[PDB]
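Asks: This is the structure I have questions about; it appears just below.
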Amino acid sequence: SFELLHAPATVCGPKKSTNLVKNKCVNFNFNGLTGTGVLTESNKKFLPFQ
Amino acid sequence: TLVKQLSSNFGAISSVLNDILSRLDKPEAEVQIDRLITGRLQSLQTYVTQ
């Protein structure tokens, strides 16, 4: 039984990570969160749990 | 309204096309995707008519 939640992954598949590119359009995957766009520093004050 | 409808999930397992495609195989995803296409097309037609 799996919980497909937005919460931090507790179980990950046997996958390898890459480095970040930034300031370029990229196809990204963050813990299963996927999409295409430009990654930049947000300078946003996220709470410690977000 | 037009934008919010994108997250409606019109009977599909998910409102996100990427999550359906990244989770189900072809013959299964096509069904879930078609549900979203019908709902989104109907939502867009409603917008244009108005």
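Following Swiss-Prot, chain A residues are numbered 514-563, in order.
According to its header, this structure was worked out by electron microscopy, 3.2 Å.
Including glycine, each Cβ sits where the backbone N, Cα and C put it.
Here Swiss-Prot notes a mutagenesis experiment, A:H519 to P, with the remark: Increased resistance to human covalescent sera neutralization. Where Swiss-Prot documents A:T547 to K as a natural variant, the accompanying text is: In strain: Omicron/BA.1.
Provide an account of the burial state, proximal residues and distances for the features listed.
Replies: According to DSSP, A:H519 (mutagenesis position) is assigned to coil rather than to any helix or strand.
Taking Cβ-Cβ distances under 8 Å and a sequence gap of 6 or more within the same chain, the neighbours of A:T547 (variant position) are A:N540, A:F541.
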Asks: According to DSSP, which of helix, strand or coil covers A:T547 (variant position)?
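Replies: Its secondary structure by DSSP: strand.
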Asks: For A:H519 (mutagenesis position), which residues in the same chain are close in space, meaning a Cβ under 8 Å from its Cβ, but six or more apart along the sequence?
Replies: none
